[PDB]
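Presented below is the structure to which this report refers.
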Amino acid sequence: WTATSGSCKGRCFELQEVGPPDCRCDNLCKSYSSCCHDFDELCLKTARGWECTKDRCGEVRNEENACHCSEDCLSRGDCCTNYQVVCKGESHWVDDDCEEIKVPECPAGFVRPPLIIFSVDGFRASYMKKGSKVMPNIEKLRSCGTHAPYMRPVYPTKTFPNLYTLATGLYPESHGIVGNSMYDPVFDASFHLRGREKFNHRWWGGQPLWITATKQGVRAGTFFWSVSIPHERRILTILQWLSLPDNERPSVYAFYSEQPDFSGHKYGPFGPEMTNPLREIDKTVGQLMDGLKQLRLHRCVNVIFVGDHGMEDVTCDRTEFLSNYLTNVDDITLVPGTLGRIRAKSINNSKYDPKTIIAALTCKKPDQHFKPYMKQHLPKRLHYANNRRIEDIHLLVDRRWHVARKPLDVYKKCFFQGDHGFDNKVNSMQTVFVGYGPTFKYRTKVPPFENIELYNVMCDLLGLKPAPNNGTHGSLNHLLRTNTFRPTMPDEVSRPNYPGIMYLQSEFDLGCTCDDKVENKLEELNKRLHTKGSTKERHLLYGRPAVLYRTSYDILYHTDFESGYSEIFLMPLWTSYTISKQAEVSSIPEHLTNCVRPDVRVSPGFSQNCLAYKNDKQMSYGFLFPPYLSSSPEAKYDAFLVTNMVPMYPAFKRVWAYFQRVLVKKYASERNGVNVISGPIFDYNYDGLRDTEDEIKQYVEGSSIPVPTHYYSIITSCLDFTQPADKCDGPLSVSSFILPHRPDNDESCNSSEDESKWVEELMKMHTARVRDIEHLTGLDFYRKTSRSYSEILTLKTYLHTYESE
Ligand SMILES: *[C@@H]1O[C@H](CO)[C@@H](O[C@@H]2O[C@H](CO)[C@@H](O[C@@H]3O[C@H](CO[C@H]4O[C@H](CO)[C@@H](O)[C@H](O[C@H]5O[C@H](CO)[C@@H](O)[C@H](O)[C@@H]5O[C@H]5O[C@H](CO)[C@@H](O)[C@H](O)[C@@H]5O)[C@@H]4O)[C@@H](O)[C@H](O[C@H]4O[C@H](CO)[C@@H](O)[C@H](O)[C@@H]4O[C@H]4O[C@H](CO)[C@@H](O)[C@H](O)[C@@H]4O)[C@@H]3O)[C@H](O)[C@H]2NC(C)=O)[C@H](O)[C@H]1NC(C)=O
Ligand SMILES: CNC(=O)CCn1cc(CNCc2ccc(Br)cc2)c2ccccc21
Ligand SMILES: [Ca+2]
Ligand code: NA
Ligand code: NA
Ligand SMILES: [Zn+2]
């Protein structure tokens, strides 16, 4: 119930929300059907439109007007935004040459530069160049301020997941808004774009920026605008709030536009109908900047122009139907479109088996335009699994396509020509970031970055302590003139042991064998030096990784590689080695095919054994440092140490062997040497965080050897590739992966072909940030470089995406 008989007199766009049944006058009252009877009359005035004209200049004030051109309008804070241009001979902001904003130039009584976030739905990154001729205000912001060539959204690349990620710094799996449509089986409730359930606070996790601000005594504008409020009135409302007395005036504001998304769905991303919505958004930006210039705030406010996701060409005819695959299509519920999510239609159906559904959807048609996954098997970079609202079965849909349950869903719902939602590395999904103002840099291009990083920056811009989030605070310091956040490196928690030779060969009863009983004072001291770390500077280029949790581990040195060997998990946590451009690849010699050698530095009780592998008919083993890249026949024996062995399914060994034998040398050739750090990951509860021992669900049969869920590698070289990776004076370049450790290659439909036709494709799909590996391992990399720590944080957030220009 709402008692709509109250009045909005003196309350238009009030900031504090009044509770039912009292009627409302805030910018969301329309959405709740709760506005006072006189809200339209008083708060949504439209008389005479949005612009001053010559004949209106100096007019007697008429309070009916949408905005004013009377001499008193500046003091009232309600001039039309073009008032000073039309009436006082001033220039539009866009026509002024840009001039560096070295210091905030704020009116008296301003305690900090305000922040205005100007958010645009469906604003594809390439619009900044392709539309630049029709967006002069936006082009001025971009060229004069700080901009990225694009900003990477979160998956799914839908509106509500992304706008809430922007507001909280969190992945959708953590903030809870995992789609525009959701079912929560604990609540037994459904969230939809249409209707009232979406207003219930129980859906919305984390702590969005407006709450962070309020909790720390920084006043916020209300960020949400009912759709019927015209953009011109949104801009005027912001400018009016900026005229409030100091103690009442917010410090942070948000504007939102439903365009260009609205038109992009109808016309496609580059439909000729798209030029007008881009012109109109630019015009709104110009209104805001002119309005700020009127208030003498245009060199005081920090403005962020930011999108949620891009837009791809998608038409009704490019729809895959589950009814062409499943015998039992009426037994499932599908959330459809540019991603698929599948669950049982009935929880009383005991005949429901996700395994048979996945299998029926796997590589069944030559050109199949989606791929099914159990959510834990999705690329770890998507961070899209750890939430009860994410169905166990996910379909990753190819760009330009939809999935639907049956054909009747698509014509009893072609209209549309654009959509979004796909994998967040897809070029058409990328969106925009520009920051302009005193706290941003001047005429500065920054590399692409992820939207999860912005909350921390917005907090920095407002002097707020961010709530715990998934950004890496400091990684965007290079966007900022001032207000940088200068983190300290985390403290190492576990110090390594450095074991010497402590065990005799006969103490080991591991069931292993090796043809190494082949026999010099010259070379003997030299090999002792290698075991004490004489080559470590060559192979550990950025310091040893720090272990940020409590555990027992040993540093093991060798001619060709260094490792941190876990006595708890019976295998290395990391293995580090450098491969120069000149390195040669060799075979595993015949006599060494099945060689595994006890490590006399590590007790039998803290070693793996070969017998467990012999007896486990599903599980084989691989090596972290590759025997193929040994520096000499003699050094190759180190690569067969039991302390370099890790459990690998035979199907995964196909992947791993090709990476080690072919791809590492390829990368060294291309990048002028590479440093590689490889190791296992255990994430059985798919939370993106390192498992403890008691979370491990699978072991090599009969043994205490834990089976990794993934294998990672971090591949580092010099950004200036004229310098070799091991003699790099400046910034680094990295690419990494987190490969799923799976007993089949069903993910790769072409896996019957030579690895040259499918392995690198798999690896590209499972590309990762170093930060992703840090979360999954409790390790901290790049501890000892010549580089500034914030530069290293940026490097750790880098994702190599493998998309074209
Ligand atoms: C991305 O950044 C985020 C933010 O930093 C990281 O997420 C954090 O990770 C922590 C570990 O997973 C997690 O810490 C837990 O907090 C529990 C209390 O949580 C509540 O309070 C906080 C603070 O206000 C709040 O934010 C939480 O919000 C979650 O839950 C609500 C629903 O109530 C959602 O609306 C909201 O979206 C959010 O959901 C997300 O997180 C939860 C987990 O909290 C997931 O289940 C969801 O799927 C979703 O992803 C909560 O309101 C606290 O109880 C935990 O403590 C347990 O474990 C510790 C180990 O240290 C142990 O000491 C305790 O014994 C305890 O165990 C007991 O409970 C067990 C479970 O019932 C039981 O099995 C045991 O036997 C014990 O009884 C724990 O400390 C933190 O909540 C989240 N925060 C957020 C916002 O998500 C995230 O990891 C980053 N991601 C990456 C990849 O780095
Ligand atoms: C038809 N209208 C809609 O669909 C409203 C959708 N919508 C608008 C906002 C808030 N405004 C945009 C915004 C978001 C973050 C920041 Br930081 C700054 C501005 C929002 C936040 C979460 C989820 C959905 C959201
Ligand atoms: Ca985990
Ligand atoms: Na085996
Ligand atoms: Na296959
Ligand atoms: Zn859309």
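Per Swiss-Prot, chain A residues shown: 51-463, 468-573, 576-591, 617-886, in order.
So how was this one determined? The header says X-ray crystallography, 1.5 Å.
The backbone N, Cα and C atoms fix where each Cβ goes, and this holds for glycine too.
Copied over from Swiss-Prot:
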BINDING   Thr209, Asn230, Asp311, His474  1-tetradecanoyl-sn-glycerol 3-phosphate binding site
BINDING   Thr209, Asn230, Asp311, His474  1-hexadecanoyl-sn-glycero-3-phosphate binding site
DOMAIN    54-97  domain 'SMB 1'
DOMAIN    98-142  domain 'SMB 2'
MUTAGEN   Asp171 to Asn  Abolishes lysophospholipase D activity
MUTAGEN   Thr209 to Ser  15% of wild-type lysophospholipase D activity
MUTAGEN   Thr209 to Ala  Abolishes lysophospholipase D activity
MUTAGEN   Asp311 to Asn  Abolishes lysophospholipase D activity
MUTAGEN   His315 to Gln  20% of wild-type lysophospholipase D activity
MUTAGEN   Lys430 to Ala  Impaired secretion. No effect on lysophospholipase activity
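Structural mapping of features recorded in Swiss-Prot.
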residue: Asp171; record: mutagenesis position; DSSP (3 states): strand
residue: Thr209; record: mutagenesis position; DSSP (3 states): helix
residue: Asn230; record: 1-tetradecanoyl-sn-glycerol 3-phosphate binding site; DSSP (3 states): coil
residue: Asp311; record: mutagenesis position; DSSP (3 states): helix
residue: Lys430; record: mutagenesis position; DSSP (3 states): helix
residue: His474; record: 1-tetradecanoyl-sn-glycerol 3-phosphate binding site; DSSP (3 states): coil
Of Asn230, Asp311, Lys430, recorded positions neighbouring ligand 6, Cβ under 6 A = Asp311
What are the other residues, in sequence order, whose C-beta lies within 8 angstroms of the center of the C-beta atoms of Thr209, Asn230, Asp311, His474 at the 1-tetradecanoyl-sn-glycerol 3-phosphate site?
-> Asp171, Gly172, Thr207, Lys208, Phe210, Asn212, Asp358, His359, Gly475
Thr209 (mutagenesis position) has how many other Cβ neighbours within 10 Å of its own Cβ?
-> 20
What are the DSSP helix, strand and coil residue counts for the domain 'SMB 2' (98-142)?
-> 13 helix, 3 strand, 29 coil
Looking at the recorded positions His315, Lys430, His474, which one has the fewest other Cβ atoms within 10 Å of its own Cβ?
-> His315
Residues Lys463 and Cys468 bracket 4 unmodelled positions; their Cα atoms are separated by (Å) 11
If you measure from the Cα of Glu573 to the Cα of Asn576, with 2 residues left unbuilt in between, what do you get in Å?
-> 9
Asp171 (mutagenesis position) to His474 (1-tetradecanoyl-sn-glycerol 3-phosphate binding site), Cα to Cα, whole Å, comes out at 11
Mutagenesis positions compared (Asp171, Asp311) - highest count of Cβ atoms within 10 Å = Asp311
Note: in the chain of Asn230 (1-tetradecanoyl-sn-glycerol 3-phosphate binding site), residues six or more apart in sequence with C-beta under 8 angstroms of its C-beta are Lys208, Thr209, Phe210, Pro211, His242, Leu243
Residues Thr209, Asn230, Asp311, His474 binding 1-tetradecanoyl-sn-glycerol 3-phosphate per the record - widest CA separation, whole Å = 15
For the domain 'SMB 1' (54-97), the number of residues DSSP places in helix, strand and coil = 9 helix, 4 strand, 31 coil
Looking only at C-alpha atoms, tell me how far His474 (1-tetradecanoyl-sn-glycerol 3-phosphate binding site) is from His315 (mutagenesis position), rounded to the nearest Å.
-> 9
How many Å lie between the Cα of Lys430 (mutagenesis position) and the Cα of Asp311 (mutagenesis position)?
-> 28
